[PDB]
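Asks: Sharing a structure, written as C-alpha cells. Questions coming.
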Amino acid sequence: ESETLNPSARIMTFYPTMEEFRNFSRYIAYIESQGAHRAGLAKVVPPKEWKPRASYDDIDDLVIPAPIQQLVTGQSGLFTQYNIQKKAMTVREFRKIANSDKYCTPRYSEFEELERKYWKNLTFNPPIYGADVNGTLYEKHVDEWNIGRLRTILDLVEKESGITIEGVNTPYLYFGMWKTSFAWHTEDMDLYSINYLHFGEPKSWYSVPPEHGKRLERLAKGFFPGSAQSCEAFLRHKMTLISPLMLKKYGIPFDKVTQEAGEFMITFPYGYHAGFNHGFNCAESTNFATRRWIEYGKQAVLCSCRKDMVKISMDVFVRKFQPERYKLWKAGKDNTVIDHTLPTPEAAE
Ligand code: NI
Ligand code: NI
Ligand SMILES: [Zn+2]
C-alpha cells in the first residue's frame, strides 16, 4: 500500500545503474514506487561513468544577463528577500567576485556549522546570485536525463500550442556563491523539477512533504499576515525564507539534504523546498511532469496579485488523460481529492 512506503516521508537517495538511468520518466516512476515523492525531494546519484559535458573550462565568457543582489530582511528565523538587479557580467567576472575575500565561503568544520553561519549572517553582506540564465551546459548529444529534452508529458504544452515558458519547459542555469538563497516554494503549476549541480561547492536543501504542505502554508500566512492578504499564494513570489529552527518550533515536518556536484535533485508536485549555496557553483534546472501531476495542475492555487505570471492551460491534459471527467471539470463539479501518498500510475510495473 502507498501509505506503507516511506511512511516517515524522509528524503531518499538513489544510485541507478546505467541501464535504469537511460529512461528518465521510467526511473521517476520507479523511485515513486519506492515512496520517494512523499518527502517532496529526492536525490539521484548518476552512474559514475556518466557525464553531461566534457569539461567546464570553456564557459568563462558566457554572459549572466541579470544577476541579482539578494537583500534579506528579517529576524527570529523569518525573512523576506528583496531582489536588486545588477548589470550583466560574465561567468569569469562572477567567479572572481564569488571567490573574493568579501564574498567567499567562510571556514567551517561540519556542515552543521556552515548551516548555523548561513542562518546567522543571511541578512549581512548581501550576495549576488547568477539566477534564471536561459541556457544549458549539456553537450548536444547527451540523451540520458538531458534537462533540455526530457520527453515527459509536459512536452504536450509546446507540442500542441507552441507555447514555451522559460525555466519551465526550457532550462535555466543558476550561478551560485556563498549564502545565495532560494526561498520556500513549490514549482509553477505545482510541477516536478529536476536540478543538476554541474560543478562547484554544494547546494543545501530543505523540503516539506507534499502531504504536509498545507501546514507550512498555514504557518506562513500567520507569520506574514500582510503578504497573505495581498495574494492567495504569496510563497510563489519566492521571497520568503524560514529557518529550520522555526519549522521545528511550530511542528512543520521537514527534512534536509546537501547536494554535491554531479548529483541530481528531484522535487515532486506540491513539494515545498528552499535552500542555499555553499560557495561558487553552477546548477541547471527545469520543470517536468508525469500523469500524476495532472491532478495537481488542476488544483494548483496560483498567485493572484500578478507578481507571478506563469499559468498553464490544463484543458489539453484533462481531455487526453481524464476524458471521463472532462465535462464535469469544465462545469466546476470535479470534486477529485488528491492522495499525496499515491505513486504515479506508470510505476505499477
Ligand atoms: Ni506525516
Ligand atoms: Ni524549485
Ligand atoms: Zn502574488
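Numbers in chain A come straight from Swiss-Prot, and the residues shown are 4-352, in order.
The header says X-ray crystallography, 1.8 Å.
A Cβ is built for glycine as well, from the same backbone N, Cα and C atoms used for every other residue.
According to Swiss-Prot, the domain 'JmjN' annotation covers 14-56. What Swiss-Prot records for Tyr132, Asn198, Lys206, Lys241 is 2-oxoglutarate binding site. Quoted from Swiss-Prot, the note on the mutagenesis of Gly133 to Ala is: Abolishes histone demethylase activity; when associated with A-138. Among the sequence features in Swiss-Prot, the mutagenesis site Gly138 to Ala is noted as follows: Abolishes histone demethylase activity; when associated with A-138. Under the heading domain 'JmjC', Swiss-Prot lists 142-308. The annotation that Swiss-Prot gives for the mutagenesis experiment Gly165 to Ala reads: Abolishes histone demethylase activity; when associated with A-165. Looking at Swiss-Prot, you'll find the mutagenesis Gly170 to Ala noted as follows: Abolishes histone demethylase activity; when associated with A-165. Record note (Swiss-Prot) on the mutagenesis of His188 to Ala: Abolishes histone demethylase activity without affecting ability to bind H4K20me2. Under the heading Fe cation binding site, Swiss-Prot lists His188, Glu190, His276.
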Asks: Do me a favour and check the Cα-Cα span between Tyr132 (2-oxoglutarate binding site) and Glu190 (Fe cation binding site); whole Å is fine.
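Replies: On Cα coordinates alone, these residues lie 19 Å apart.
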Asks: Just how many other Cβ atoms lie inside 10 Å of the Cβ on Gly138 (mutagenesis position)?
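Replies: Result for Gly138 (mutagenesis position): 15 other Cβ atoms within 10 Å.
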Asks: Could you tell me which three-state DSSP class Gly133 (mutagenesis position) falls into?
Replies: strand
Asks: Beyond the listed site residues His188, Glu190, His276, identify every same-chain residue whose Cβ lies within 8 Å of the center of their Cβ atoms for the Fe cation site.
Replies: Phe185, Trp187, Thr189, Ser196, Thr270, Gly274, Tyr275, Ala277
Asks: Out of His188, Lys206, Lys241, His276, give me whichever of these recorded positions has the highest number of other Cβ atoms within 10 Å.
Replies: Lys206
Asks: Would you mind sorting out which of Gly138, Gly165, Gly170, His188, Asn198, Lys206 (the recorded positions) have a C-alpha within 10 A of the one on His276 (Fe cation binding site)?
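Replies: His188, listed in sequence order.
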Asks: Between the mutagenesis positions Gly133, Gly170, where is the Cβ count within 10 Å the lowest?
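Replies: Taking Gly133, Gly170 as the mutagenesis positions, the minimal 10 Å Cβ count falls on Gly170.
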Asks: Including all protein chains shown, what's the count of other C-beta atoms within 10 A of the C-beta of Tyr132 (2-oxoglutarate binding site)?
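Replies: That number is 24.
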Asks: When you put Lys241 (2-oxoglutarate binding site) at the centre and draw a 10 Å sphere around its Cα, which of the mutagenesis positions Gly133, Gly138, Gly165, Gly170 have their Cα inside it?
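Replies: Checking each Cα against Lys241 (2-oxoglutarate binding site), there are no hits.
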